[PDB]
Amino acid sequence: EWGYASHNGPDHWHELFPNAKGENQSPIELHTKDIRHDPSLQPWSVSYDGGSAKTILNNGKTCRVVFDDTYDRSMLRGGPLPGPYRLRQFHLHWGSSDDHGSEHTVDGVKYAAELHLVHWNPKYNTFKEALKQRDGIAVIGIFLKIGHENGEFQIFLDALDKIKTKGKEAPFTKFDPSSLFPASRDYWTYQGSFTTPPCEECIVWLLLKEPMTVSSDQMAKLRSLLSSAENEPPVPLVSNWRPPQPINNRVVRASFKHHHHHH
Ligand SMILES: [Zn+2]
């Protein structure tokens, strides 16, 4: 229905999805000088079940891994969340070249890609109902910095062979996404929305400070996917990222103390 071309891109979504025009849209630019450290922000911790991974697919917008959220198996707790959230799926956004690709930016710096781990509050009984609440969904956002090749990320990349084209899907199991987390757990949080239509404003964002490193070759593997079906001309699935939206005056807090700015 929508896309990332010039006729159906972000600047054209609001015409079909009113929420695109909302006041709490994501992503946003992160300027450390305008972000306050909140000492009350507690740590977040996860308990994932690698056996919970179910499918990997290509919907022509990105590549997503779907997990079994029929019950509390892979949970996210702590941080600014009121209770535990179920892991439902993770997907990526990336650019055409290594110099850009992430949706959020930290002090002007863009990364090659951004990984979004999507969770939802069971208190709301159902993902659909949860989508209606401002804190219904929680998303762990991880940046991918080019550097050392990532071993665990390779497990995921290899599977891409099975879903080169749009509309494809295949089994994917025994993969624990926490294996991709950097050593640091410091994060930034604010309330926003899904970066793709309908752009619901039901997300509590947790962006980790330390990015995950991946090799240029590995990113190359990522860009090998196609945004078009099978009996169609090869169209590379690149640039599936949304530019920053207006921060307005939303509170953006940091769980860590940044020593460089004051005494
Ligand atoms: Zn996303």
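Easy rule for this one: first residue shown is 1, then count along the chain.
Using N, Cα and C of the backbone, Cβ positions are placed for all residues, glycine too.
Among the mutagenesis experiments that Swiss-Prot reports, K61 to H (Swiss-Prot position 64) is described with the note: Enhanced proton transfer in catalysis. The secondary structure of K61 (mutagenesis position), as reduced to three states from DSSP, is coil rather than helix or strand. Within 10 Å of the C-beta atom of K61 (mutagenesis position) sit 17 other C-beta atoms, taking all shown protein chains into account.
In Swiss-Prot, a mutagenesis experiment is listed as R64 to H (Swiss-Prot position 67), annotated with the note Enhanced proton transfer in catalysis. For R64 (mutagenesis position), the number of other Cβ atoms no farther than 10 Å from its own Cβ, over all displayed protein chains, is 19.
Positions annotated as Zn(2+) binding site by Swiss-Prot: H91, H93, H116. The Cβ neighbour count for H93 (Zn(2+) binding site), using a 10 Å radius and every protein chain shown, is 24.
Using a 10 Å Cβ-Cβ cutoff, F194 (mutagenesis position) registers 20 neighbours. Experimental mutagenesis is annotated in Swiss-Prot for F194 to L (Swiss-Prot position 197), with the remark: Enhanced activity by at least 10-fold.
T196 (substrate binding site): 23 other CB atoms within 10 A of its CB, across all protein chains. Taken from Swiss-Prot, the feature substrate binding site applies to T195, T196, supported by similarity to another entry.
For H116 (Zn(2+) binding site), the number of other Cβ atoms no farther than 10 Å from its own Cβ, over all displayed protein chains, is 24.
Checking the recorded positions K61, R64, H116, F194, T195 against ligand 1, the ones with a C-beta less than 6 Å from an atom of that molecule are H116, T195. Checked against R64 (mutagenesis position), the binding-site residues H91, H93, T196 differ in C-alpha distance, with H91 being the nearest. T195 (substrate binding site) carries neither a helix nor a strand DSSP state and counts as coil.
Least crowded of the binding-site residues (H91, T195), judged by neighbouring Cβ atoms within 10 Å of its own Cβ: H91.
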